[PDB]
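> Please read through the structure below; I'll follow up with questions.
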Amino acid sequence: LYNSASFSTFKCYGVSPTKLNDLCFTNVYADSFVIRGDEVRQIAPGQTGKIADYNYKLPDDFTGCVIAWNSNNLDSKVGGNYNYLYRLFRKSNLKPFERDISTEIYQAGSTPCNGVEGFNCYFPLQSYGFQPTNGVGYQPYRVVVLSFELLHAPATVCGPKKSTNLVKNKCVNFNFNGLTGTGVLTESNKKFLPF
Amino acid sequence: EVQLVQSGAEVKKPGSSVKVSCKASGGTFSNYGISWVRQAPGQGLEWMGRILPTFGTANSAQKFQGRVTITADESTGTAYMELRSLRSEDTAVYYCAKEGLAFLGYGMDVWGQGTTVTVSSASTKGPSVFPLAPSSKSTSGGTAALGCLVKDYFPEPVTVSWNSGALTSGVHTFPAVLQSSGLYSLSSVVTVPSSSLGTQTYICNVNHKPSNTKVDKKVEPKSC
Amino acid sequence: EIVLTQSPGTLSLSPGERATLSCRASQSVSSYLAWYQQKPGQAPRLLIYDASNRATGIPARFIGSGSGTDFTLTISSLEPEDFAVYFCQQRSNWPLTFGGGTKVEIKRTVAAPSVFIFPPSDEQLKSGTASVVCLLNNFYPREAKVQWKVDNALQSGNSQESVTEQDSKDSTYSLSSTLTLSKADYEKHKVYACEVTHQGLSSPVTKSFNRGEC
């Protein structure tokens, strides 16, 4: 993922990008969505706006990190792509990592609205006019937000250990799955059990 | 390039009902949002109401409540704008246009084509073509204007041509005006040099499509 | 219900000049305002949305500005395909009301209205209705008044005026008014006349004809 040279944003907040293969983690969530160019910077702790306040809120003590690469060749078609919506009205802000898909018509005023648009009563959602002929910052941006965690349960998912070639009949410093020391490695005429 | 094919002209009667359809050319609907706009003849635009096809929500402007009913058919991708209790002043050109699934912001980017709806109380009537002779051939000695008046026909349109389309220079066709009785009337004149007078013959041919009539009136001077 | 108001009403100019259209509102609209262009006998099309964003495919000569309660659409290089009626719509809240309009015309040298009059024909006299037509041809500008004086008496309440669109060759207008009246009323008068008053006319030209003998 890191040395892909095909991404735009790979900022990692809680942990170092190069220490990912070292730390061992319990469970890994992975969120995904598509947003505008000028709103990728809003996917960060302590940010505000119409897409971070009540569309996708990241906790301040965030530990995973955010990946976002421009794709103006799959989600943008002539005449626009009206399959990508976003909420811009809500009663109140979002606590971190919350999902809201209800489509109750938002009421800005004190007037009862009764499920139909009217004066000071807006529809909650809004679409993206994803035109292929748009400047950068209005083009779609696919986003993935990895989010690591440390649970009291034992760690299950983490990176590959880099093995090396074995050497026989010399004095070296061995290490196999945790056991470590020094000595001479040689074949032995013994029998073990598969466990 | 979404296209919004619309219905055809529908002449009606006062107190009746009308159903204008705005079909999306390309298949079915999406998160469009469709709003209905009408334009009175020779006036500004007016906004009536909007519909959310896929999310099922629609109502009209406060003035039009209780009279307009907008429905959508996602199976075929066609929106309906049934309008009951038609009034004499409800005649206009009715448009449909997608405006983005929202309530504020983008605007009406793709429009339909217009569904002229005439609401009156008069049956189809043929045109009564009369000629306007080149009277008073003393204006400037070299210029003269003559035409043939079309009166008491219904409904639009009528296409006036001169010499079976062989003449277009200096030819005018005024817009039809609705009279007190309820029938339309328009003129059509051509400016002709005085030299051509008395030697060349001109005939205006009208073509009222609803009453499939073809008339040929040959204009003449003032009976000598 | 926000009420918009455009100004001026006609805003006549010449090709290659700069236009300035205002759409002052009644209340505060933050930045939501769309400008539509409607050529005669066609469907309006979007030009400017969000009061500063040019729609796709629109030539760059269209620029919009303003915010709050006073916007402005400005055209830099006028071209023959830029003469139409321009509407502004406030997309703030219910309902999305439109504006008046601004028929951007074309300017030219003033012209003299040719005047002709046609008496009702004998064939048209078979029934009980006779109509007299006074015609104004190839004048400029739009403003022109026609007055009917039957037997030197002012006639009102029975005339209908019709104006064509601006010509695509010489940019001159054309007007026609009909004096519809019953045969008996025609039979009860002698001399008919149509009076024209124009800015480009030094004196009010009057054309007339006496009944029957012609």
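For chain A, we keep the numbers from Swiss-Prot: what you see runs 368-562, in order.
This deposition comes from electron microscopy, 2.7 Å.
Keep in mind that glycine also has a Cβ here, set from the backbone N, Cα and C atoms.
Here's the feature list from Swiss-Prot:
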VARIANT   A:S373 to P  In strain: Omicron/BA.1, Omicron/BA.2, Omicron/BA.2.12.1, Omicron/BA.2.75, Omicron/BA.4, Omicron/BA.5, Omicron/BQ.1.1, Omicron/XBB.1.5, Omicron/EG.5.1
VARIANT   A:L452 to Q  In strain: Omicron/BA.2.12.1
VARIANT   A:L452 to R  In strain: Delta/B.1.617.2, Epsilon/B.1.427/B.1.429, Kappa/B.1.617.1, Lambda/C.37, 19B/501Y, Omicron/BA.4, Omicron/BA.5, Omicron/BQ.1.1; Contributes to cellular immunity evasion and increases infectivity
VARIANT   A:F456 to L  In strain: Omicron/EG.5.1
VARIANT   A:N460 to K  In strain: Omicron/BA.2.75, Omicron/BQ.1.1, Omicron/XBB.1.5, Omicron/EG.5.1
VARIANT   A:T478 to K  In strain: Delta/B.1.617.2, Omicron/BA.1, Omicron/BA.2, Omicron/BA.2.12.1, Omicron/BA.2.75, Omicron/BA.4, Omicron/BA.5, Omicron/BQ.1.1, Omicron/XBB.1.5, Omicron/EG.5.1
VARIANT   A:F486 to P  In strain: Omicron/XBB.1.5, Omicron/EG.5.1
VARIANT   A:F486 to V  In strain: Omicron/BA.4, Omicron/BA.5, Omicron/BQ.1.1
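How buried are the listed features, and what sits near them?
The DSSP secondary structure for A:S373 (variant position) is coil. The number of other Cβ atoms within 10 Å of the Cβ belonging to A:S373 (variant position), over all protein chains shown, comes to 7.
Long-range neighbours of A:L452 (variant position) (same chain, six or more residues apart, CB within less than 8 Å of its CB): A:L492, A:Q493, A:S494, A:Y495.
In the three-state DSSP scheme, A:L452 (variant position) falls into the strand class.
Within the same chain, residues at least 6 positions away in sequence whose Cβ sits under 8 Å from that of A:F456 (variant position) are A:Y473, A:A475, A:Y489, A:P491.
When Cβ atoms from all protein chains are considered, those within 10 Å of A:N460 (variant position) total 11, not counting its own.
A:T478 (variant position) counts 11 other C-beta atoms within 10 Å of its own C-beta, drawing on all protein chains shown.
In sequence order, A:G476, A:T478 make up the list of same-chain residues 6 or more apart from A:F486 (variant position) whose Cβ falls under 8 Å from its Cβ.
DSSP assigns A:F486 (variant position) to coil in the three-state reduction, outside any helix or strand.
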> At the Cα level, what's the spacing in Å between A:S373 (variant position) and A:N460 (variant position), rounded?
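If we compare the Cα positions of A:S373 (variant position) and A:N460 (variant position), the gap is 34 Å.
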> Under 8 Å Cβ-Cβ to chain C, which of the variant positions A:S373, A:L452, A:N460, A:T478?
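Qualifying residues, whose Cβ lies under 8 Å from chain C: none.
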> Quick one: of the variant positions A:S373, A:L452, A:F456, A:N460, A:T478, which have a CB under 8 A from chain B's CB atoms?
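Among the variant positions A:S373, A:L452, A:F456, A:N460, A:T478, the ones whose Cβ sits under 8 Å from a Cβ of chain B are A:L452.
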